[PDB]
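Worksheet: one structure, shown below.
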Amino acid sequence: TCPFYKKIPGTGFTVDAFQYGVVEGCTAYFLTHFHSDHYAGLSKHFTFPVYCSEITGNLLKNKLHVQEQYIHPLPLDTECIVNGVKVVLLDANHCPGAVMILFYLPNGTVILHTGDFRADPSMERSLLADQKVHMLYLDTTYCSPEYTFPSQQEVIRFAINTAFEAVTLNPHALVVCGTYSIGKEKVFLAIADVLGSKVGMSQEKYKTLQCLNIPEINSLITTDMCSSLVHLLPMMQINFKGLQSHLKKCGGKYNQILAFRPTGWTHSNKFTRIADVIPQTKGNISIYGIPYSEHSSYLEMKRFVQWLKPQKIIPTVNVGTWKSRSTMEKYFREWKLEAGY
Ligand code: NI
């Protein structure tokens, strides 16, 4: 049954709770972003209102075939009223169309649900600055001090230089980028831009990207694999067997694949730096795993929470074990101690 951490008290609202059936008491279902563990159970047969960003609305309509009459897109950074309750959507710095939700309760309580987010100093100058927040429903994916990773910009710089060098040395080398959901488009689009290419992909992935309000997107992407020296593939196909096969499909037009797997965290981040990474090479194919995160590092998360000063924190990730829960609660007490709220 629907967990408490997906319910907004003193409203008829749930958040990312589509896989429980009809939740008793729910008049409006919010969807923070289009990732499968969060929309799980939405379909063309869903008959209750869905509140979400314009981009997430494009994806529900065009990918899941949800009927238009149930989709309520809201603009960002705008005071909106939903079934009598003031709400605001804020950019979550996660994947395209991902939002955080501010709920202003009739009683005067203010609630922030982060969805999935990568906390950033810039959030300290949004509409969150303008009043007290009592409760925080927090993306705790990497809530442990060992999770350090570099800035997105650093990782993108590394990827652009590596690709450029390899292709300049061998103009018949192909770049491949793995994907499985929306998110991490900056990795492949930055690589393509530096190489003066469009990105080649399947028709299904092409449609997906057409939903994202990316400016000039038609000048950036393509289905024509032949006219394209950055390609996208399923992450499931980013391995030697899967790459070889794909190299065989290109019709003797490339003699070398440089591929990137954008992974969240791996235990090689507790030792090695970004400058000091290496690939896994079997022949003319080489696969790099790069630590491109769309969730908060430990330190990013800690700074955000210390700034916001919430009275209560409810974790939304890593909640299924007692050890995880207990460990998160300890970090939250230390943060409040070190800062004095
Ligand atoms: Ni997500």
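Throughout, chain A uses Swiss-Prot numbering, with the displayed residues spanning 700-1040 in order.
Cβ atoms here come from the backbone N, Cα and C positions, even for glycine.
These features come from Swiss-Prot:
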type    : residues  : note
MUTAGEN : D838 to N : Impaired nuclear focus formation, reduced interaction with PIAS and increased sensitivity to cisplatin
MUTAGEN : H994 to A : Impaired nuclear focus formation, reduced interaction with PIAS and increased sensitivity to cisplatin
Look up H994 (mutagenesis position) in the DSSP assignment and reduce it to helix, strand or coil.
coil
For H994 (mutagenesis position), the number of other Cβ atoms found within 10 Å of its own Cβ:
22
For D838 (mutagenesis position), just count the other CB atoms lying within 10 A of its CB, please.
24
C-alpha of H994 (mutagenesis position) to C-alpha of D838 (mutagenesis position): distance in Å?
8
